[PDB]
Amino acid sequence: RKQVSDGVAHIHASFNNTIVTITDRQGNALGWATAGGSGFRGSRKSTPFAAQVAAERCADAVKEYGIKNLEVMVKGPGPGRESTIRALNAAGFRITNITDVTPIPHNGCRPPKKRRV
Amino acid sequence: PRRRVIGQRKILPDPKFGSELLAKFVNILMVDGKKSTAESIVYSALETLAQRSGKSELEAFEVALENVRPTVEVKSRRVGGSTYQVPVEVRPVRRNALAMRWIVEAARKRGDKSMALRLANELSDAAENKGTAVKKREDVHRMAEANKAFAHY
Amino acid sequence: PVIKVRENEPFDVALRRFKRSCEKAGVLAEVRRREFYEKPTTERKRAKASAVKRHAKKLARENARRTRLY
Amino acid sequence: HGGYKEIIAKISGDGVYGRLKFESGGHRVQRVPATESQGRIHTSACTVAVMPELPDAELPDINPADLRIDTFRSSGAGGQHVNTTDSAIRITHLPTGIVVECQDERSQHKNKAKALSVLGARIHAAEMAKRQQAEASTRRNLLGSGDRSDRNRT
RNA sequence: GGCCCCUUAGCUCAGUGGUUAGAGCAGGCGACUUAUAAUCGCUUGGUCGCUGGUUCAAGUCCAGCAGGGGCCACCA
RNA sequence: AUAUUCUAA
RNA sequence: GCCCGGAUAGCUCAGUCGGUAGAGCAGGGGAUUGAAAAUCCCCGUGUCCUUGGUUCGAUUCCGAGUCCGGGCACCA
RNA sequence: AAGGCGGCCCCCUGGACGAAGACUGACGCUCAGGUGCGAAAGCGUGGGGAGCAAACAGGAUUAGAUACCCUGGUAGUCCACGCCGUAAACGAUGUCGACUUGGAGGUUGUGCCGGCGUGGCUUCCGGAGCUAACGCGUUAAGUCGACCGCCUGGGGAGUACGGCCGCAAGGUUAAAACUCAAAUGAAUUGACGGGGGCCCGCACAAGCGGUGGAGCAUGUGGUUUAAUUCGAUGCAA
Ligand SMILES: [Mg+2]
Ligand SMILES: [Mg+2]
Ligand SMILES: [Mg+2]
Ligand SMILES: [Mg+2]
Ligand SMILES: [Mg+2]
Ligand SMILES: [Mg+2]
Ligand SMILES: [Mg+2]
Ligand SMILES: [Mg+2]
Ligand SMILES: [Mg+2]
Ligand SMILES: [Mg+2]
Ligand SMILES: [Mg+2]
Ligand SMILES: [Mg+2]
Ligand SMILES: [Mg+2]
Ligand SMILES: [Mg+2]
Ligand SMILES: [Mg+2]
Ligand SMILES: [Mg+2]
Ligand SMILES: [Mg+2]
Ligand SMILES: [Mg+2]
Ligand SMILES: [Mg+2]
Ligand SMILES: [Mg+2]
Ligand SMILES: [Mg+2]
């Protein structure tokens, strides 16, 4: 509805799933797409391709706003964190800056116990 | 095999149209080393396809092949622990082999009376994009689109 | 890591330079370490093991320049 | 791997227990088994018990002339009725010596009925116990140990 | 007595809209596996619980029924 | 992802 | 003694309320294995507790018994 | 000292080390009993509780799955005070002192002129010697002295009984019968591993045609029979 022009692309990359959320500079969400909601469950959901297809659907959900330039924010260490940016760029946007905001504790809360698989 | 010494066997071009591609087709159609029987069945079926097209027998075959030829197939290969079904681009030689083999398999499970007719029918249904041949190309294309996510490079 | 894209700079380059900036900061390795609790005993055992391999690689560098194979 | 850990079969005819009575005891077998990897000879045994058919088991009638029946006042609550009424039954079976007392009901007839039933059950359970013990002991002796040392036949 | 909601494919389910269709588990064949599993591809199949009318083409739009439940009503 | 067992010369 | 429920495959259980019975585990035959399990494929299995009725026809609806389980056998 | 100790700042406080001197004058070493300290879990009282997580619950997996995996989650983990007194509390190596070739580091002092010495602590290799061997090797498991602790086949048993300690859990001290002809350490050759590396064979894969269903032939098992003669029985009947 309301033109915004310059916005942010948050990329929550987990080992399981990828969540692209395109916001404005003030951090109000416009549109979002997930690898899990893009016709990909299980193995296929945790792949750079499904995180590519997700990025596309998110670009194809905020054209009504007419975003021309994006600041990208990648989070977490999954396959999503690389190819999602390639997709946004190849979807037509102009990448102003790329920042990693992955939350690192300065030795904080005890992680969960190691999986014996 | 384990070595990798396969000198592509020397294949004669067929007598009538002079085409190694069609000579191959005959070989794939042939049963019990009865090539004479096979060649007759192919020429008959290409003669029939010549009439119901208005084109050269080789050109009418090419058009048929093209709508059968797959571009990417599924091959099961291990990456870590799990055994995923992965799309692989098919080599141009294996593009024709599959095609020719698919057509003959397709044209061996119809109701029509003579194989020559069954072949002509399927080679025609191929040209249009209808036959069981050009139904299993789709299948081997779309199953190679579901697993598109596993195409790691 | 925070990469600003400069004027007249292609994307593919600015992405490789972002990848490098994160690998240099060791972000992905940091988060993989924080995934599960390693008991202190296990943390000391692998610190010891690493140093023993680093040190044994030095002694496995002499027997190569000094000794001949063919 | 086949065969039987135990196989109990009734063999019915004329003159069976006259010809199989001697099969009772240990049977020692010496061969290369089917369950043997190294082709080693092994020495196994099986116990065979041949016990003759005992005339089924006729649960006999409770002859009233073999009973002593005592009636007396029941114990506990029930006001004047329980004070004055011979409700309670003690049936003593003279043969076995089994005695059953019953004063669960307020009527002597119900008590006597219930007691005959129980005395029946207890007499018929006691004789079926003897038969099991007799059979158990008879079998025990025929079998011997399953050990290779205790055998009639090799 | 009122309102209503929903009662469509084996088992189920889901619903716009001028129609009997979309699945997801099942059931068939394919691929896959060391073999089971999972995975994937292909197909398979409703008197839209029924029944009228009314509609350029109405299960719906609107009646007469059946069906169950949920809350409210009920002083021969 | 799933793979238990093998008496006694 | 009376009362309520139940009796269906070898075992544990569905089911049906007048016609034409299922499940799981056992069982059999095959496969897999050096072999036994586990697993996979193919099969079979019932006088529907016993009688005497009603009925064209009863597992099903009566009325008896029999066996099993669950009540109760009271106020005093 | 061991247990242990990790942001930064202050306060209180212990030890170590080096340099030059000065001082005391054998005041030392070791230590049964004794005393103290002593991870984690645990216990008591009162706080606290983000994250994690015994128990517990559900979901999976499976033949089953009181597990591993998943979603939750209470004690507990944190604080104060008290208790417990144990750990593969390990260097599986008691403390103290002396002596006996080397090399390469790390760390922390210090003397002299980027070099050359001299101390402390410490990591790795290795010589003699030692050792059953593996290994240890001036930080000895070498060569010696002082003192203490401790062992005497494997099971039974670090258990019972008794004592002492403890709120308890338990700790500590510590047998016997009976039973076996071993139990054990290191190393060696293999074999094996759901260890690693590298190779090969129609071993898989890629293909083509079969078998398993039908009828018949034929061999076998079984069953039958007076007899169905004997042998071959995973691959390799
Ligand atoms: Mg987790
Ligand atoms: Mg067992
Ligand atoms: Mg002491
Ligand atoms: Mg603690
Ligand atoms: Mg407490
Ligand atoms: Mg507290
Ligand atoms: Mg858990
Ligand atoms: Mg101890
Ligand atoms: Mg320690
Ligand atoms: Mg240590
Ligand atoms: Mg010790
Ligand atoms: Mg001392
Ligand atoms: Mg050394
Ligand atoms: Mg003790
Ligand atoms: Mg004691
Ligand atoms: Mg093959
Ligand atoms: Mg056959
Ligand atoms: Mg023979
Ligand atoms: Mg023989
Ligand atoms: Mg012979
Ligand atoms: Mg022989």
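Following Swiss-Prot, chain B residues are numbered 2-154, in order.
Going by what the header records, the deposited coordinates were determined by electron microscopy, 2.3 Å.
Note that Cβ sites are derived from N, Cα and C of the backbone, with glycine treated the same way.
Here the residue is the original one, while Swiss-Prot reports the published mutagenesis B:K36 to A or E with the comment Defective in ribosome assembly. The note that Swiss-Prot attaches to the published mutagenesis B:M116 to G is: Significantly decreases affinity for its own mRNA.
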With every protein chain in view, what's the tally of Cβ atoms within 10 Å of the Cβ of B:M116 (mutagenesis position), excluding that atom itself?
21
I need the CA-to-CA distance for B:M116 (mutagenesis position) versus B:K36 (mutagenesis position), whole Å please.
14
For B:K36 (mutagenesis position), which residues of its chain lie six or more apart in sequence with Cβ-Cβ distance below 8 Å?
B:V27, B:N28
